[PDB]
Amino acid sequence: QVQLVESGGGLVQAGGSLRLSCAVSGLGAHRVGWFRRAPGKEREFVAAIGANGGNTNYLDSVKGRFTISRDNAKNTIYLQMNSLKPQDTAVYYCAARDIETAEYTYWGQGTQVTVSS
Amino acid sequence: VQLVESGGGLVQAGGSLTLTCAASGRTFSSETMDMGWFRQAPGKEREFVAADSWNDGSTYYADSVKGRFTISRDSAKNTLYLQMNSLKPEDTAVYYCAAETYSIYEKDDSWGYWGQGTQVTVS
Amino acid sequence: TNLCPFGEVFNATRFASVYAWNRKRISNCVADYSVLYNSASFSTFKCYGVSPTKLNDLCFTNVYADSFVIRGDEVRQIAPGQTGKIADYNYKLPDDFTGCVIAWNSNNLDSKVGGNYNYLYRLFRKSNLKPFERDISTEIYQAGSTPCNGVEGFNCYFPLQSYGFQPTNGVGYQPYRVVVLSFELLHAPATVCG
């Protein structure tokens, strides 16, 4: 099966690059995504990356230096929020794209990293 | 073939420079036809930058690319060298860099070692 | 008076995507159309028209050849007038045609650790597609009144999916390479005739 878990975080004053990775036990031919927890009763789409890595999608407030890439060795996943400012709140939800028939359906987690003035 | 797309630059950019684009296709003389597809143009709006599809195919007029911008595409040597236009300071000059492949069907696109779309860059 | 291009297409690393078929025209040349039948390397071979051993006197003038890679168990969906719930949504062929389709193994090259994931196939864009037409619809499937516009809601899912195959392929679900040829005869001059 595929195990998805997320636990960690932490942040400091505005500095250099910031890297958090959503732990995944390898993704051969299955999708994975991130969900925005907007102030509402339902979540929102953020991005979705296919196995081939194409058809990349981003939200209206994500185009720019922010980028996400995948690795062919351990499926390492990069994150956004490079060169942060003291105004953003970082809380996402890892999603396994439950539309799939590998072994079962699984749900991820996330952190609540914040910034400081 | 190049993923980076950019246009020319006049004295506004410190000097006059040749166009930086490449044409992707099986052969220079692939086909003799004029057409186009989405080919996302500079800015949010998408328009047909050039429907020539080869060396002097057919003049096409688009809102994004008006008479102020030269309308010509050259597939020779998979490179672009024609000068665009003599604009004035405080302006923008971005030109799409892409071309169709060889196939009888419409909306030709390279398959096997190419990905749909290209990176968006401005000068 | 030159060799036909048939030898420059066979035995290729890749041909095209699942939902992308490229049409080609055979240049003027001289050859025999029964060479393929005599070959014993094509276990799978199915078609409609004149018998392979007799379609020599009537030289063809128009040739339409396509090649692609699909799942092995899709041979059931490769038939005239097919009304499969998935086949017509990606490929469709009319019953009024004279031509032949062949298929063979594709795992001899598309094998590596972690499987293959380059091939992609579509499921549904707007409705059933008529034969001899293709479209690139990036819009997400709509199943309600509010347009999700990429939001994972109201049954809005990504229509395109990639293949997955282990290097230890067992049952015949392993991918195969399929090549389809169609020959049309007309009163116009024939590129190949003898």
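We're sticking with Swiss-Prot numbering for chain C, so the shown stretch reads 333-526, in order.
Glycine is no exception: its Cβ is also placed from the backbone N, Cα and C atoms.
Experimental mutagenesis is annotated in Swiss-Prot for C:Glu484 to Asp, with the remark: Increased replication in human TMEM106B overexpressing cells. In the three-state DSSP reading, C:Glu484 (mutagenesis position) counts as coil.
According to Swiss-Prot, the natural variant C:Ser375 to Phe carries the following note: In strain: Omicron/BA.1, Omicron/BA.2, Omicron/BA.2.12.1, Omicron/BA.2.75, Omicron/BA.4, Omicron/BA.5, Omicron/BQ.1.1, Omicron/XBB.1.5, Omicron/EG.5.1. Under a cutoff of 8 A between CB atoms, and with a sequence separation of 6+ in the same chain, the neighbours of C:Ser375 (variant position) are C:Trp436.
Under its natural variant entries, Swiss-Prot includes C:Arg408 to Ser with the note: In strain: Omicron/BA.2, Omicron/BA.2.12.1, Omicron/BA.2.75, Omicron/BA.4, Omicron/BA.5, Omicron/BQ.1.1, Omicron/XBB.1.5, Omicron/EG.5.1. In three-state terms derived from DSSP, C:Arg408 (variant position) belongs to a helical segment.
Classification of C:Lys417 (variant position) by DSSP places it in coil, neither helical nor stranded. C:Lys417 to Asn appears in Swiss-Prot as a natural variant; the accompanying note says: In strain: Beta/B.1.351, Omicron/BA.1, Omicron/BA.2, Omicron/BA.2.12.1, Omicron/BA.2.75, Omicron/BA.4, Omicron/BA.5, Omicron/BQ.1.1, Omicron/XBB.1.5, Omicron/EG.5.1; May enhance affinity to human ACE2 receptor.
Under DSSP, C:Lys444 (variant position) is assigned to coil, being neither helix nor strand in the three-state scheme. According to Swiss-Prot, the natural variant C:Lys444 to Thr carries the annotation: In strain: Omicron/BQ.1.1.
Long-range neighbours of C:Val445 (variant position) (same chain, six or more residues apart, CB within less than 8 Å of its CB): C:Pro499. According to Swiss-Prot, the naturally occurring change C:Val445 to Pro is described as follows: In strain: Omicron/XBB.1.5, Omicron/EG.5.1.
The natural variant C:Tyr453 to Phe is recorded by Swiss-Prot, whose note states: In strain: B.1.1.298. Applying an 8 A CB threshold to same-chain residues 6+ apart, the list for C:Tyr453 (variant position) reads C:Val350, C:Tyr351, C:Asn422, C:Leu492, C:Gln493, C:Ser494, C:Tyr495.
What Swiss-Prot says about the natural variant C:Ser477 to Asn is this: In strain: 20A.EU2, Iota/B.1.526, Omicron/BA.1, Omicron/BA.2, Omicron/BA.2.12.1, Omicron/BA.2.75, Omicron/BA.4, Omicron/BA.5, Omicron/BQ.1.1, Omicron/XBB.1.5, Omicron/EG.5.1. According to its DSSP assignment, C:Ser477 (variant position) is coil.
Among the natural variants in Swiss-Prot, C:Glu484 to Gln has the note: In strain: Kappa/B.1.617.1. The residue drawn here is the original one.
Taking a C-beta cut-off of under 8 angstroms and a sequence separation of 6 or more, C:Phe486 (variant position) has the following same-chain neighbours: C:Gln474, C:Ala475, C:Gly476, C:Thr478, C:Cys480. The note that Swiss-Prot attaches to the natural variant C:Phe486 to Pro is: In strain: Omicron/XBB.1.5, Omicron/EG.5.1.
Swiss-Prot lists C:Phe490 to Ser among its natural variants, and the accompanying note reads: In strain: Lambda/C.37, Omicron/BQ.1.1, Omicron/XBB.1.5, Omicron/EG.5.1. Listed in sequence order, C:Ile472 are the same-chain residues six or more apart from C:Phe490 (variant position) with CB atoms under 8 A from its CB.
In the three-state DSSP scheme, C:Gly496 (variant position) falls into the coil class. One natural variant named in Swiss-Prot is C:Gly496 to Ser, and its note says In strain: Omicron/BA.1.
Listed in Swiss-Prot is the natural variant C:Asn501 to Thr, annotated as follows: In strain: 19B/501T. Look at C:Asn501 (variant position): DSSP puts it in coil.
Cβ packing within 10 Å was compared across the variant positions C:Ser477, C:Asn501, and the lowest neighbour count falls to C:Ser477. Mapped onto three states, the DSSP output places C:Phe490 (variant position) in coil. In sequence order, the recorded positions near chain A, meaning those of C:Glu484, C:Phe486, C:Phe490 whose CB lies under 8 Å from a CB of that chain, are C:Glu484, C:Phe490. In the three-state DSSP reading, C:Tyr453 (variant position) counts as strand.
Over all protein chains present, the Cβ of C:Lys444 (variant position) has 8 other Cβ atoms lying within 10 Å. Per Cα geometry, C:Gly496 is the residue among the recorded positions C:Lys417, C:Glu484, C:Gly496 nearest to C:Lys444 (variant position).
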